[PDB]
Amino acid sequence: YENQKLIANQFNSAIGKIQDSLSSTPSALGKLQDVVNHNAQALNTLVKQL
Amino acid sequence: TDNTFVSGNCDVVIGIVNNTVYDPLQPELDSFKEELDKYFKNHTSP
Amino acid sequence: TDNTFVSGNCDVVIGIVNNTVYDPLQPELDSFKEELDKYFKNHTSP
Ligand SMILES: *[C@@H]1O[C@H](CO)[C@@H](O[C@@H]2O[C@H](CO)[C@@H](O[C@@H]3O[C@H](CO)[C@@H](O)[C@H](O)[C@@H]3O)[C@H](O)[C@H]2NC(C)=O)[C@H](O)[C@H]1NC(C)=O
Ligand SMILES: *[C@@H]1O[C@H](CO)[C@@H](O[C@@H]2O[C@H](CO)[C@@H](O)[C@H](O)[C@H]2NC(C)=O)[C@H](O)[C@H]1NC(C)=O
Ligand SMILES: *[C@@H]1O[C@H](CO)[C@@H](O)[C@H](O)[C@H]1NC(C)=O
Ligand SMILES: *[C@@H]1O[C@H](CO)[C@@H](O)[C@H](O)[C@H]1NC(C)=O
């Protein structure tokens, strides 16, 4: 309470950097990028053996 | 005042309201002040 | 006193230092029990 103006200002500043850093590092979503890469490529080599 | 704890003045908390904090040591003491002031009236009676 | 609790004497703890403990009952007493001593002199002194 004695620091809520500071705490509310610091939280919104920290949550604003999430919107920038997610669209900065490319491999941030690499955890979800390779779950669709592995399934599509194994699908690709499945039809490549026909 | 034992259920609560204090910190600083009341000019910094947003949304603070006005109420009375009941000190429990006072009415045991202040009723004893009434007996003591009666005793001090008894002390100055003769 | 409301921030500290006691257990035994002060010779067995390694590294204990010397300081006083501000008892909050005393300002509620030394502003009022000493006020009785002034009321004692209301009749005894003259
Ligand atoms: C905190 O304060 C206390 C005071 O209560 C200090 O205790 C004092 O400790 C010294 C240690 O040398 C005592 O001196 C010795 O006393 C014995 C008798 O008990 C005597 O035979 C020796 O020749 C010597 O004079 C001193 O008496 C004692 N104070 C009291 C009132 O008994 C304690 O050392 C302090 N601690 C710190 C960390 O400052
Ligand atoms: C709680 O009580 C205090 C004590 O009166 C109020 O503080 C005063 O409020 C008046 C407004 O009516 C001001 O003119 C004074 O300058 C204030 N004094 C101080 C020392 O702050 C306070 O407003 C009350 N709280 C509420 C919510 O009414
Ligand atoms: C801390 O350790 C040093 C080195 O052993 C020693 O001289 C000192 O007395 C110790 N401090 C306390 C409070 O025991
Ligand atoms: C002494 O007692 C009288 C009444 O008993 C009182 O009016 C007076 O104020 C007292 N003296 C002091 C110094 O309080």
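Numbering of chain A is taken from Swiss-Prot, so the residues present carry the numbers 917-966, in order.
If you check the header, you will see the structure was determined by electron microscopy, 3.0 Å.
Note that Cβ sites are derived from N, Cα and C of the backbone, with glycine treated the same way.
According to its DSSP assignment, A:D950 (variant position) is helical. There are 12 other CB atoms within 10 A of the CB of A:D950 (variant position), with all protein chains counted. Quoted from Swiss-Prot, the note on natural variant A:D950 to N is: In strain: Delta/B.1.617.2, Mu/B.1.621.
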